Amino acid sequence: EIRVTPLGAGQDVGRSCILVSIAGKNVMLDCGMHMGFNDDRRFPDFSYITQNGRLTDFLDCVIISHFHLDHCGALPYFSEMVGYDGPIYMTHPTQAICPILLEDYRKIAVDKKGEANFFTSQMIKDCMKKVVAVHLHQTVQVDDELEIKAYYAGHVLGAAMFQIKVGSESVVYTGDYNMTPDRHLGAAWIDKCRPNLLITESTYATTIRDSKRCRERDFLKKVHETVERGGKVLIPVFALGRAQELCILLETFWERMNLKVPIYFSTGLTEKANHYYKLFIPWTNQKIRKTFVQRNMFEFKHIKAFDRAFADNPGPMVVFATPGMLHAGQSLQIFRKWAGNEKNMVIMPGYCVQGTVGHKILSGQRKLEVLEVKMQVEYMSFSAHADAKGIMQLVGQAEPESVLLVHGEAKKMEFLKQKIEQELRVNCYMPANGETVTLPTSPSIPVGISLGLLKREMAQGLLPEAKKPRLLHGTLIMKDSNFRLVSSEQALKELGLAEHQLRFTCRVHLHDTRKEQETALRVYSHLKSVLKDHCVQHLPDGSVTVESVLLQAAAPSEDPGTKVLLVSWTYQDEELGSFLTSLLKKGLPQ
Amino acid sequence: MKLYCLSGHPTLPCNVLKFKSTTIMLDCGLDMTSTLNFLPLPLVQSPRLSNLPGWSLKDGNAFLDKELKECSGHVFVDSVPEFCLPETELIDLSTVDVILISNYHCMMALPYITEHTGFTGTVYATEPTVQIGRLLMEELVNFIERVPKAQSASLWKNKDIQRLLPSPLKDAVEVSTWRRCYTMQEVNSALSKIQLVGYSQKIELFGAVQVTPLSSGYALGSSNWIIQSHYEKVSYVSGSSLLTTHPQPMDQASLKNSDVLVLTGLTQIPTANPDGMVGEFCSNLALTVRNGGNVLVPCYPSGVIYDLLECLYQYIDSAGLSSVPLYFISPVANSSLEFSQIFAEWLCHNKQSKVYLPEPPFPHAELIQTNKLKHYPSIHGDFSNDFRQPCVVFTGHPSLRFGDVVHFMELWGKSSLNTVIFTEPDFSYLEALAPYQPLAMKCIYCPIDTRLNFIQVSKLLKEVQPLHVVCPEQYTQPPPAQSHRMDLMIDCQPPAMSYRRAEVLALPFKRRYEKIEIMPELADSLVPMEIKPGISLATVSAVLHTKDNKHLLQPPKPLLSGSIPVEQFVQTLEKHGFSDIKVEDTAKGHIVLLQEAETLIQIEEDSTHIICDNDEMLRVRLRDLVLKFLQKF
Amino acid sequence: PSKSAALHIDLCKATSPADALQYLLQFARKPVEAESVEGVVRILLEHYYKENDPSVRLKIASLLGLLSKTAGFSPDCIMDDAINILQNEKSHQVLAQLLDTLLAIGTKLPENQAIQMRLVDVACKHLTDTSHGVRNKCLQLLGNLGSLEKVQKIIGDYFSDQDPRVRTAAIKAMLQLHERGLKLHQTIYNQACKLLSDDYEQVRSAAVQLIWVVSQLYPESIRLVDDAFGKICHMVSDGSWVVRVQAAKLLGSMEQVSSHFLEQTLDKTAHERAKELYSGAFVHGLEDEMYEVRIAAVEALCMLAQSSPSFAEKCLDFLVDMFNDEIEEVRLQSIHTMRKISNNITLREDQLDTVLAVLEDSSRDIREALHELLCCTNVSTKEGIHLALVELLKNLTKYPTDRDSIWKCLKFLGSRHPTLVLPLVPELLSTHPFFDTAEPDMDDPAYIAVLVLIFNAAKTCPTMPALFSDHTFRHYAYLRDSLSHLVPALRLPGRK
Ligand SMILES: [Zn+2]
Ligand SMILES: [Zn+2]
């Protein structure tokens, strides 16, 4: 059976981790932290999975989805001071990019919180030495019976859906994903594999996001308005994903509109991010991988590095800066520099965490903590998550047997549960964190078959005698290693048992005045006339044959009014023999 | 299973394998042996090749004076170069269903099969294979083009004249099916018919078969294939390199435990020590540079070029020759470098870690940054502005019969100080260099090979132990170069059957079992029973449901086996209610009489017989009794 | 002669695979017989066929078909092939070779009745194999030898049989029967729906072509074409892009549909938000995948928009926002479809971004296509004419090479609607109400561009020669002298 225990993201967001038991094997899908709890509760609870035992002994394999912090932030914590040496599977791009993000989070955690029992850089290097990398669609056997497979996702670069299949059992974990083809990230594509379970997120399940293309049309027309008014444009984005998406979008638009105004990009992570985006071309869909023949799209002709004196250099300006939530805010520094002007513009393309300075800016008051804002704001939605119709399309393509919702908010999750149960009549599950849910399976046990027996039975099925029970017969030889199905004759010659023959001879007593030779002739003619489409032949020694049933007029008995007919048959045609004896008990025509 | 081999070439195969209900063909050879025979194509018409004298028929009937030309006592044919095809008429390639590719050299011949013949199924190859293949077919079509020489001769292609001609024109094989080169619309048609695959990807075909590619390691993305059904395994290995090379290392774990192993793509020069000849290359290159001339190296834009540039990077750092520049000249040079740059996950662990520590896996990007090596698409233009002497040139085509290679050595043939270095083993350099003879150029033949030698073949076969082995006749037979040597032939137990060009083999196997599934409710219903220790069996009664060649059983005539004992028979008749039953014995059987219905039963060894009157309910009672006193099969 | 010598050589050699394959390959690759000796060669081949090596037998059968491709033989070879098919039941290879020879004989020359195709069809029906042996080939045999304009039961069974390859061959036979006519029925529609639901690739791709062809055959189920169209759209949202390209081209080939169902397909928006500011089929099928399905979608949209006089606005917005599709082929096809649908069409707000489109870096094809769009379009408002003029003059002063297309599109604008420009005449050219305005430059391209629009407007409306100044009089004389095909004849007092 299927056991699913989410340690995190149970009716919640962040610190996602799911423990899946399939046929007694332990697959741990994803392990990250989450902001908001400065306590150890941001890390996933380990007192259930192994209590205080051995993680490598109890758990069997680790799967990592993508390089977002709430998904790959907890690997050195899970594997280094808690202790784990088992297999960790994650893609080559995500493997290349997670340690840099981990190092940045480590430095930021030192500079903000300074937790004493915190993972160190050297054992971060040790963990990324311990991890194992997997290509797309590569069926990787963790051991003999357990294998994993990757599917392209589109949440970010390197993101991967994962299908975990043991025997015929199959659980597909989407992780985070998208259906909308990004300007540099392709849509998620899956085989119609019919999984037994579908673990999925639904971050945006109550919002039907509209036309993406018209959304960047709105963004481009307003940024064109601002640069034609000569103002300053500041875009607070986090430096991974959407940053390079907007970079490609503005590179295309600026080249086509043939403009000359300088633009700048936030430093720090730009060199590493752009290096990885250059060196991981075969993940960024067929547009960029086709354009790679002439040029390289990630090599930017108009985008340079930002300079703090270029900040107060005058003229029209467009700058991408960090971060998206403005907690530290060199972007907030330039915001405070440019807040006096009414000409300048900002676009906030992501959902801000409420109760923070980003929430103060998102709300409409002038005074934010206190400084008064004057330059114009916009709140756009360039999020790369999945929507309601996209989720319905994914489940309709995948056709799973049951689904399980994580990574979102509870009322939204319930709305999707109601809608999917009304739509596809497929069972849904809503685990809380720390809750184990159990689902029954259909473990069909394999068996062999003789090819000749298969060929003749398939020929009989192809013959136009269908819809009648043809009664597939044979026997199952069991060795506890190779269960096989064989024919009866094949089993006999294999096992050496004698082909036993059973014979019945009934003495039909016929009471009539006809002669015995004429009685046998009457038997032959009567059986030929009654049994239509039956092999009724007259053997020249005076006998009758009906298929494999032999009728012989026996020696004259002591009763002149009684004639003995020996009807002889085997067990295989003994229904026909019983019918023949019933007809002869009814008697010959006279 | 049946195998049709359509290529007598050991390295460039086409193998049509017939297994179960599907047809899977492997690889695509485009033998440039006829290209070697044809005359070279100058980019600009050289006076000496313009006025090469015409060899004449001794009878004088045919117009071979203008159909053929002679040079240095040796004869060549004057036309556009041709290409030898695999014999396509042995099996209808339309009925051939699914095509697999090992590597780009084995996909060179794809538009021929995929456009003209009428094949309409699917084709599989890995991403680096298909991309480097597209680059190679682009270069090839460009060089057969870029100067159209539309002349074509056919009276030499007449068989009698071919017999009358001397060797190697006497030695030409299958001249009739040689064809002219293909074009961009054909290239794009095949390259849109392609589909993709990564390593260890399980591709199911109709439920009938499943195919997986494994890293052979010879080239970037070069892949051996594994075709399996649930009891049958065919390992097709073509061109692996188990030495430490730039691609992913060879993976024999899934290769082992195979029913039929087909082995092709072995070495051409078994006696070649690769790294030693690479060092000799570097020494000769340094000698030529110190002498102050120009060196030519003809090479394909994959593999050997990358290895050569790495070693030359180390050696130029060793010898301090940063003054002399390197020019890589081919119309596919820029895209070749970029594709080799971004193809990272297909490499080995050293280069993957180099990626993981933000630097490019190959050092020639750093070489470009240091401007020692410059790439150029064609010799006309800015390359003519930036040319230097002394110099190094790696040129586009290694078969030497067309391209910037032939133009450059027409330029440099008079001088002796310059040097040509052959680096690819796919042709005989004697027949390659025959047309330019006499030649003042220093020629040094140091071929570079990574295909596994026969020692490693023996080691690999002893490691994997397959049931059947299939290898070419040229690998069974001793080579003509060293027939005395014994290690040059493949040895296997059992000895492998060979094959010749356009040959048919029936592999030693009989199909016995296949994969069927039971359904859990029916498995619950079925109850096994035991007659022998360790043997428990159960009769079955089900309904087969077969969609897409996969088979399953669901609930909607067995016979008897086993002798019945007379003593237990009469004992259970007495304990069931039958009485007054008398038994007499015979030589081998027992006659038992039941007085009710006057039933006489004789029991013998594998013989039982019941005779009674016209009775029904007693008869069916005895029916169920005698059938329940045995085991059902 | 040569055939007899080849047969004698083959009989004399009698090597198992070697001489047989060599002789077969030589006879095939040398030449055609090009005579009546093909029958004698076929007789010798049939005599030699009674032997081993079924592979060599299949090669001989293929050679016989290649010889029959020259149309020398007919009925005697047909009878011999019938005898060989009746007596040669030896595995899949020989069965396939016999099927191919039968197809070659049937399609080679006769194309007639009276045991020229009917006997072969009956033979194929009786000799349908048990496991993939002939089934596909005999299905295409009956497809190419469709009996008459009177097989439906057996094709229905072969739709639901085992192999997807056999299913696809049956569907290809359905293509052949429809292109020969044969007037298929509505049970084919039902079984085509259950073949659309087939859980497998390319079976869907050809079966949806069948559902298209029965739907365009006749619209009578309950609504047949609307149900088929909805099935088409719910099939468009499949992941397989080859299937999607096929889907979009075939739904574009579909031409009649319920209009309200078509707006239901376009139904979900920032388009109507912008419209208020001024005052799921295609909406997934355009921005689902890349340029293949995009081009197929826009060709579908142009065909059915040319069909439907309505419906155009709800794709007008869906084109004006989907200009910048970052694939220039998609760009050009978008402009071409906007041209082809631009009839009874207003662009009361969309002029601004569709002319920010013609402001463009180099894109000479794109700018020329947009000039064609602006010359073949319609506008409603005087303000729209004014701004169209001002950014067209931006384009001319920014890229002073396509001024010829600029002048011709301004000409077509003036000819298309003259009356819109009438209030602008004092404003576009400075004609200060009492002053003597200085004479405008003669060969200034901007002034030429405005003058040609003025004259093409003044073709019909006569109420502006009095509005003209004297420089306009002599400039009309000079422009009519110079650019004969850009300005028309007029009725000015100076130039009678
Ligand atoms: Zn995420
Ligand atoms: Zn997430």
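In order, the residues displayed for chain B correspond to 1-556, 582-658 in Swiss-Prot numbering, which applies throughout.
Cβ atoms here come from the backbone N, Cα and C positions, even for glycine.
As given in Swiss-Prot:
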- B:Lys2, B:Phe19, B:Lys510, B:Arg511: 1D-myo-inositol hexakisphosphate binding site (BINDING)
- B:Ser283 to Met: Abolished interaction with BRAT1 (MUTAGEN)
- B:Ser283 to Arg: Decreased interaction with INTS11 and BRAT1 (MUTAGEN)
- B:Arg644 to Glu: Abolished interaction with INTS11 (MUTAGEN)
Other CB atoms within 10 A, centred on B:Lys2 (1D-myo-inositol hexakisphosphate binding site): 15
Site diameter for 1D-myo-inositol hexakisphosphate, Å, by largest Cα distance between B:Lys2, B:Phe19, B:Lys510, B:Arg511: 12
Non-site residues, in chain order, whose CB comes within 8 A of the mean position of the CB atoms of B:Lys2, B:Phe19, B:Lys510, B:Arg511 at 1D-myo-inositol hexakisphosphate: B:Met1, B:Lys18, B:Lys20, B:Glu232, B:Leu507, B:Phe509
Members of the recorded positions set B:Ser283, B:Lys510, B:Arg511 whose C-beta sits under 8 angstroms from chain A: B:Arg511
Inter-residue C-alpha distance, B:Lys510 (1D-myo-inositol hexakisphosphate binding site) and B:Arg644 (mutagenesis position) (nearest angstrom): 47
Residue pair B:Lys2 (1D-myo-inositol hexakisphosphate binding site), B:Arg644 (mutagenesis position) - Cα distance, angstrom, rounded: 56
Cα proximity to B:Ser283 (mutagenesis position), best match among recorded positions B:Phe19, B:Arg511, B:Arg644: B:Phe19
Rounded to the nearest Å - Cα separation of B:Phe19 (1D-myo-inositol hexakisphosphate binding site) and B:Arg644 (mutagenesis position): 53
Where B:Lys2 (1D-myo-inositol hexakisphosphate binding site) falls in three-state DSSP terms: strand
Between B:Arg511 (1D-myo-inositol hexakisphosphate binding site) and B:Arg644 (mutagenesis position): CA-CA distance (Å): 45
Residues that sit under 8 angstroms from B:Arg511 (1D-myo-inositol hexakisphosphate binding site) by C-beta distance, when 6+ apart in the chain: B:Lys20, B:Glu232
Least buried by Cβ count (within 10 Å) of the recorded positions B:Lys510, B:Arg644: B:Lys510
